[PDB]
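Please read the structure below before turning to the comments.
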Number of protein chains: 6
Amino acid sequence: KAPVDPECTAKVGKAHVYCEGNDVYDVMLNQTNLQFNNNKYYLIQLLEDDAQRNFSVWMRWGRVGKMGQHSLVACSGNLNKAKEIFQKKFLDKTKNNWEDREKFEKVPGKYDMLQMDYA
Amino acid sequence: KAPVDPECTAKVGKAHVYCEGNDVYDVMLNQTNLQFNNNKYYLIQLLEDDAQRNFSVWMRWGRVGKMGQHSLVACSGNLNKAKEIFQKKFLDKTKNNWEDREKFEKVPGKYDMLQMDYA
Amino acid sequence: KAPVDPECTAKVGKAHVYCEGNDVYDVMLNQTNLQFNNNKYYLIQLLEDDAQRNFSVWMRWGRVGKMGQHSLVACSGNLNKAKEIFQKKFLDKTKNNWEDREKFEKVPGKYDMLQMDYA
Amino acid sequence: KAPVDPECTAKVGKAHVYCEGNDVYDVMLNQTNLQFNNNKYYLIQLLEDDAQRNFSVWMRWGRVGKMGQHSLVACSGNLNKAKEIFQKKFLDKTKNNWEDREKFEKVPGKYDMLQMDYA
Amino acid sequence: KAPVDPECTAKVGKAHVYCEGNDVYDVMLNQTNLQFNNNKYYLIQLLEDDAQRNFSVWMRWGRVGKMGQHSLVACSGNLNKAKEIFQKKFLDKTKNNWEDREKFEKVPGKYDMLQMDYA
Amino acid sequence: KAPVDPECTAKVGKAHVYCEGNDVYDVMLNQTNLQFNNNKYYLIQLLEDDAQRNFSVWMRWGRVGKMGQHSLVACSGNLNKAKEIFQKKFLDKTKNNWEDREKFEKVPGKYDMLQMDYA
DNA sequence: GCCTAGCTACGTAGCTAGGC
DNA sequence: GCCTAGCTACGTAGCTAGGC
DNA sequence: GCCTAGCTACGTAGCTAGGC
DNA sequence: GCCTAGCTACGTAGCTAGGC
DNA sequence: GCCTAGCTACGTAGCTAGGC
DNA sequence: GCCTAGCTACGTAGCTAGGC
Ligand SMILES: [Cl-]
Ligand SMILES: [Cl-]
Ligand SMILES: [Cl-]
Ligand SMILES: [Cl-]
Ligand SMILES: [Cl-]
Ligand SMILES: [Cl-]
């Protein structure tokens, strides 16, 4: 129900966003500063293939309104590795831990979280 | 400390974002849906002139990464009118009341709030 | 077995060259004079529709190697009219009568007959 | 009275078509097939210089309405050689012998003879 | 021996510069000021037709190295009129009288006389 | 009061035309022949620096209305050398000696002197 | 109305394949 | 009026510097 | 009328020859 | 050598005249 | 490295102002 | 080999439809 980023052409149609309990490993970050001309995003998804137990972490970032750059990190069957990478990126960019996201608190000079719409 | 939108060229340098108690009348909204190609913003600011007790509500919206369209509604000394307009726009676009923003809860098909950075 | 001129787009696929006894009403004329820069053709076909007893005379002429101009004269069920038109054109251009074509003799300043190939 | 092909710029004004008894060594061939898109010519002339007893065979061929390609075969004073070349080309292209041209009969897939106009 | 200005296309080949005693009615004036960007000429010729007693005054002026503008004043048989016009132009432009040209003295802000070469 | 040629960009603003008694070492020559298409100038100036006893001879020549070509000959403190060069150029081009310029007489095929305007 | 991605409805340089 | 040097009032190819 | 070879009535890039 | 008028050695848009 | 706003470093059509 | 119809493999002006 949370869609694989359509820009991840290697995995779209072939994989789904990883879910565990209440955790959906899918997040859009955004940092907007009107004075300093900051207006950028960072998407992070932990993807599992539809066909087998094979994980990867997809990251895409850019100036808002651009495709920017991206990176797909292969993790094989190693879920823990993929969760570390996911969680560490989230922490690098927000200074909040992923498991504390219910109490997320924006830090100055780091990205905010943005809740996306799903169909 | 929260800057007047630089796109509001009529008021920038001449006015400040209105503050009262803990209320800063300045908000950035964002709605992003990857499936349906939604990627838009809506900024709302309640502005008070630096020189006198004169209020206006500034609104700017668009596809993210664009200047889009805008509207500056003059409210004279009528603060209540400006607060109504501000609060009603916020409610139209988020389905949350402005005074309940500490407990903001994103509604499907409406905009999320985004916390901006200030200098 | 003698093909309808492919340039006769109104009748091609829908009609055939008219035959009676040994008469095939299909002829290519050519007049070539190297000194006077004459190098032209004149095709005449008497066509009968495949679907019904309906006749027409198709004529196409030009500088050799060009589509030139043409004319399709509708004759309805009147075969005699179509034969007159056919035969009169042949006579105007060769000074030989159509029924004397076995003994055709080229007249100076008139067209020669040219035997085409059929598949 | 039968003109040297004007395209034979080496011999025109300097030579004439060779004649002997009733034989005029000058012929235009044409092959036209509307279905198979054949529409070509082949001219053959046996030329004798005006100044001396010197013969050549001129050949020009092409898509009708084009200059195509050509070949002038020098035969010196050897008339017999020039007659052989002339007659052999005629036979290759029509499957009729030159001396039987009064009874010429078009062969399917070979060229017809065309009588030209002279001034 | 003093040539009619070649730019006087109406009179060149048909007329000569007028002479009387030691007077040759032909003069080139020049005013050059390096500071004020003045660099202009004024030619005056009194012309008599070769064919008859018919006079005109030809004047041509411009920035040096340009054809500039000109004027040909018809004087009929009236020599005196032509001499007045000639002499008055000379005086307007040099502040010297024509008959005093042996003692010519350049006046500041007026043209100098320039002696041309003749063939 | 006689200006340094403005085209002498190395010396203009920094030097003056050399004067001694009644001698101003500054002259414009002009040769105009309407028949032979001669219309050229030659300027000669003997320049002394404003700052010190240092002389040079500046020459500029061309088709009238053009910057043409030029040459600045350095003479150091040697005034005599500069006077020789000046006077010799004048003589080469006019066939009159510089010291006889009060009685200047134009020679056929050599340049005339032209009196310039000063401010 | 605003805007623009991307599509539509052309044009064409020069390749290619078929006649000669 | 003529003429044209050189200036004015644009346009732009592609470099460069700053966000990401 | 149709068509187009080739001609007419231009324009111009840059060479060349003559002044300086 | 410098410079440039004007000439040379092209190219071409579209007119025109002759075949059909 | 990526990208592009906007700037830099030109070129120029045609206006304008000053000589004639 | 020659030639060229017509096709292929582009490019693009500006329309259009969908987000805002
Ligand atoms: Cl074919
Ligand atoms: Cl910036
Ligand atoms: Cl010359
Ligand atoms: Cl013709
Ligand atoms: Cl000026
Ligand atoms: Cl869409």
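For chain A, we keep the numbers from Swiss-Prot: what you see runs 91-209, in order.
Each Cβ is built from the backbone N, Cα and C atoms, and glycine gets one as well.
For A:104-201, the entry in Swiss-Prot reads domain 'WGR', with the evidence type sequence analysis.
According to Swiss-Prot, the experimentally introduced change A:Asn127 to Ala is described as follows: Decreased poly [ADP-ribose] polymerase activity. Impaired formation of a complex with damaged DNA. Cβ neighbour count for A:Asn127 (mutagenesis position): 9 (other Cβ atoms within 10 Å of its Cβ, all protein chains included).
According to Swiss-Prot, the mutagenesis experiment A:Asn128 to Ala carries the annotation: Does not affect poly [ADP-ribose] polymerase activity. For A:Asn128 (mutagenesis position), the same-chain residues 6+ apart in sequence whose C-beta sits under 8 angstroms from its C-beta are A:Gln121, A:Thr122.
Quoted from Swiss-Prot, the note attached to the mutagenesis of A:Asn129 to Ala states: Reduced recruitment to DNA damage sites. Abolished DNA-induced ADP-ribosyltransferase activity. The Cβ neighbour count for A:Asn129 (mutagenesis position), using a 10 Å radius over every protein chain in view, is 18. For the recorded site, A:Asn129 (mutagenesis position), the DSSP three-state label reads strand.
All protein chains shown were included, and the count of other CB atoms within 10 Å of the CB of A:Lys130 (mutagenesis position) stands at 16. Experimental mutagenesis is annotated in Swiss-Prot for A:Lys130 to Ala, with the remark: Decreased poly [ADP-ribose] polymerase activity.
Within 10 Å of the C-beta of A:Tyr132 (mutagenesis position) there are 20 other C-beta atoms, taking all protein chains into account. A:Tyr132 to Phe appears in Swiss-Prot as a mutagenesis experiment; the accompanying note says: Decreased poly [ADP-ribose] polymerase activity.
Taking Cβ-Cβ distances under 8 Å and a sequence gap of 6 or more within the same chain, the neighbours of A:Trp151 (mutagenesis position) are A:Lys130, A:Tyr131, A:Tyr132, A:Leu133, A:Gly158, A:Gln159, A:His160. Secondary structure at A:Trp151 (mutagenesis position), taken from DSSP and collapsed to helix, strand or coil, is strand. The annotation that Swiss-Prot gives for the mutagenesis experiment A:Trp151 to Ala reads: Decreased poly [ADP-ribose] polymerase activity. Impaired formation of a complex with damaged DNA.
The number of other Cβ atoms within 10 Å of the Cβ belonging to A:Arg153 (mutagenesis position), over all protein chains shown, comes to 14. Annotation of the published mutagenesis A:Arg153 to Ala in Swiss-Prot: Abolished formation of a complex with core nucleosome and HPF1, leading to abolished ability to catalyze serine ADP-ribosylation of histones. Abolished DNA-induced ADP-ribosyltransferase activity. Abolished trapping at DNA damage sites upon binding to PARP inhibitors (PARPi); the original residue is retained in the structure shown.
The 10 Å shell around the Cβ of A:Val154 (mutagenesis position) contains 20 further Cβ atoms across the protein chains shown. The mutagenesis experiment A:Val154 to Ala is recorded by Swiss-Prot, whose note states: Abolished formation of a complex with core nucleosome and HPF1, leading to abolished ability to catalyze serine ADP-ribosylation of histones.
What Swiss-Prot says about the mutagenesis result for A:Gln159 to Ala is this: Decreased poly [ADP-ribose] polymerase activity. Neighbours of A:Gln159 (mutagenesis position), defined as other CB atoms within 10 A of its CB across all chains, total 9.
Record note (Swiss-Prot), mutagenesis A:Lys183 to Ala: Decreased poly [ADP-ribose] polymerase activity. Impaired formation of a complex with damaged DNA. The unchanged residue is displayed. Taking a C-beta cut-off of under 8 Å and a sequence gap of six or more, A:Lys183 (mutagenesis position) has these contacts in its own chain: A:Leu119, A:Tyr132, A:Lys200, A:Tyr201.
In the three-state DSSP assignment, the secondary structure recorded for A:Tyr201 (mutagenesis position) is coil. Quoting Swiss-Prot on the mutagenesis of A:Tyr201 to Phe: Reduced recruitment to DNA damage sites. Decreased poly [ADP-ribose] polymerase activity.
When other Cβ atoms within 10 Å of the Cβ of A:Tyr201 (mutagenesis position) are tallied across all protein chains shown, the result is 26. According to Swiss-Prot, the mutagenesis experiment A:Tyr201 to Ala carries the annotation: Reduced DNA-induced ADP-ribosyltransferase activity.
Across the structure, A:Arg153 (mutagenesis position) and A:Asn127 (mutagenesis position) place their CA atoms 10 angstrom apart.
Proximity to ligand 4 at the level of Cβ atoms, with a cut-off under 6 angstroms, picks out none of the mutagenesis positions A:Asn127, A:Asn128, A:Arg153, A:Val154, A:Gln159, A:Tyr201.
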